[PDB]
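Here it is, the structure, as structure tokens.
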Amino acid sequence: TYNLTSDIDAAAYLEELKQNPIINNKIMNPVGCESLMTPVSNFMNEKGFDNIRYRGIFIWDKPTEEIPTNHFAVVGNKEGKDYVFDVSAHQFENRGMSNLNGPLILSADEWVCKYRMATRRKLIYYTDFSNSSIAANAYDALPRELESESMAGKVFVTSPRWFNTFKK
Amino acid sequence: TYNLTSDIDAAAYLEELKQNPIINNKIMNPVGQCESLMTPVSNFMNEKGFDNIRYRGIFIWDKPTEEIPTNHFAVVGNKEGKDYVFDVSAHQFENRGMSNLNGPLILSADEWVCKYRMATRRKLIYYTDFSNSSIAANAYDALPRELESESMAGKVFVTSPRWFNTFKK
């Protein structure tokens, strides 16, 4: 399924982003993510996106999982519509989300669809923040109990059946 | 990308539909079947306890000057509060520009939207749901029609590509 929107010229944005070796390094070897928020954000700001936010994401495989998987994307508005630059989405390509096979630059709706349709069993939710280090703190990679998590401010991309069973 | 939801046991619904030889035939040969499929699928869903059954008429437009848009039909029903779309002839588009549509679909409403949205980069896709199947077939017929004179009232947009936003003047 497609990775780059034609709502904006994502193809050309991606070309430009790859000329930043901090970014390109990850686009080629997407493992290990936060450090992208800044250069991606800066890029977007130069291209005229505004209301730039940092999206912290958790991916939960099971209720009893000890540390959820985190992930980050940057969101920005261009002519009234939200877009998500998630240039390291494809670190999930070989982790059960093979539909995430390259960097994403998508409308907000397309991005949600991309993740939703990549998996049936994983619980995926996010929060958008004004500050990237607040995002990294709230969606950190430390042990966390799903039963003790506040769903306040969490936006669900999926809700697997186990998770509704789990909530009770 | 998955074709059957795990929100309900779409795998078992699919298999039961495929147990009916008339429906099996149309799923194996889906081109042009979606209209005739509405009633039998609807009857199945009704029997399986879905309510508020509607008939979804769909246009897919390639460009503004296209003489006749491509049409399609699916059936919507509610099961324990949530809408599910049975679209068992979606794979008619597989070898026609929408290769991500590679089998029959029984999905949540939102899943069904994502499937279509992400299957094309630049087709305009929109639909309307009707209580009556023959009204749906009429509304979304395959007769000559100009995009420019379509009312957008009551259309629900799966896509709204850049070119269409422009076309809107």
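Chain B is numbered as in Swiss-Prot; shown residues: 145-313, in order.
Just so you know, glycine gets a Cβ as well, placed from its N, Cα and C.
As annotated in Swiss-Prot:
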{"type": "MUTAGEN", "residues": "B:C178 to A", "note": "Loss of activity. No change in IQGAP1 binding"}
{"type": "MUTAGEN", "residues": "B:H216 to A", "note": "Does not affect regulation of macrophage migration"}
{"type": "MUTAGEN", "residues": "B:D231 to A", "note": "Does not affect regulation of macrophage migration"}
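Could you place these features in context, so I can see how deep they sit and what lies close by?
The Cβ of B:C178 (mutagenesis position) lies under 8 Å from the Cβ of B:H216, B:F217, B:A218, B:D231, B:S233, B:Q236, each of which sits 6+ residues away along the same chain.
Under the DSSP three-state reduction, B:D231 (mutagenesis position) is assigned to strand.
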